[PDB]
Amino acid sequence: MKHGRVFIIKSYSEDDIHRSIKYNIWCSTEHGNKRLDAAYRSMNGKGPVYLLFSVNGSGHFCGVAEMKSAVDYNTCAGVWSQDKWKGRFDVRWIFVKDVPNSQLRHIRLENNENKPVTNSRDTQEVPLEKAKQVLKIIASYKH
Ligand SMILES: Cc1[nH]nc2c(NC3CC3)ncnc12
């Protein structure tokens, strides 16, 4: 088996996130789709690709999903908040819960100039050991 690969997902539409949770699908930018497609295919089913979702300006992460398919680049147009989001891949949301950035901001990414994980861009990949730290904090956070 292989350890998971873990990516930050950012959205500036809460409605798009709602749709993602309801129907277990997502789409990124062109370069973001390529990045996730490469990772999913190179895993070759021997470990998961995890996605850590966060709405721009919300000050919190909102949950965790697993990538469940390769990217399909030719799908129905205009299904998201804006037309610029093209293509589709399946996801499985593992859990949905808000976790304040304050709980995560001291985790820094050595592959992103040691910036805090909470300052990441869409499809920023997370080093394994930091991803474990983030996932355990998110899993155990209590309001
Ligand atoms: C469906 C979708 N995929 N990426 C999205 C996004 N990314 C912005 C950079 C933060 N914003 C809104 N909807 C999106």
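All positions are counted from 1 along the displayed chain.
Per deposition record, X-ray crystallography, 1.9 Å.
Here the Cβ of each residue, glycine as well, is placed from N, Cα and C on the backbone.
Counting every protein chain shown, the number of other Cβ atoms lying within 10 Å of the Cβ of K10 (mutagenesis position) is 16. Per Swiss-Prot, RNA binding site is recorded for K10, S11, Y12, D16, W26, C27, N56, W80, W85, and the stated evidence type is experimental evidence.
Among the features that Swiss-Prot reports, domain 'YTH' is placed at 4-138.
Quoting Swiss-Prot on the mutagenesis of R5 to A (Swiss-Prot position 411): Slightly decreased binding to RNAs. Non-local neighbourhood of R5 (mutagenesis position): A39, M43, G47, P48, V49, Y50, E125, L128, each in the same chain, at least six residues away, with C-beta under 8 Å from its C-beta. The secondary structure of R5 (mutagenesis position), as reduced to three states from DSSP, is extended strand.
Here Swiss-Prot notes a mutagenesis experiment, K10 to A (Swiss-Prot position 416), with the remark: Decreased binding to RNAs.
All protein chains included, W26 (mutagenesis position) registers 28 other Cβ atoms within 10 Å of its own Cβ. Under mutagenesis, Swiss-Prot gives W26 to A (Swiss-Prot position 432) with this note: Reduced binding to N6-methyladenosine (m6A)-containing RNAs. Reduced ability to undergo liquid-liquid phase separation. Reduced binding to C5-methylcytosine (m5C)-containing RNAs.
Counting every protein chain shown, the Cβ of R35 (mutagenesis position) has 18 other Cβ atoms within 10 Å. In the three-state DSSP assignment, the secondary structure recorded for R35 (mutagenesis position) is helix. The note that Swiss-Prot attaches to the published mutagenesis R35 to A (Swiss-Prot position 441) is: Slightly decreased binding to RNAs.
Its Cβ placed at the centre, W85 (mutagenesis position) has 21 other Cβ atoms within 10 Å. DSSP gives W85 (mutagenesis position) a coil state; it is part of no helix or strand. One mutagenesis experiment catalogued in Swiss-Prot, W85 to A (Swiss-Prot position 491), is accompanied by this note: Reduced binding to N6-methyladenosine (m6A)-containing RNAs.
Counting every protein chain shown, the number of other Cβ atoms lying within 10 Å of the Cβ of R121 (mutagenesis position) is 10. One mutagenesis experiment catalogued in Swiss-Prot, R121 to A (Swiss-Prot position 527), is accompanied by this note: Decreased binding to RNAs.
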Candidates near ligand 1 among the mutagenesis positions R5, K10, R35, judged by a Cβ under 6 angstroms: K10
Chain-internal residues near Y12 (RNA binding site), provided their CB is under 8 angstroms and they sit 6+ positions away: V55, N56, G57
Maximum Cα-Cα separation (Å), residues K10, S11, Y12, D16, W26, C27, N56, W80, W85 listed as binding RNA: 16
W85 (mutagenesis position) versus mutagenesis positions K10, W26, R35, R121 - nearest by Cα: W26
Listed mutagenesis positions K10, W26, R35, filtered to Cα within 10 Å of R121 (mutagenesis position): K10
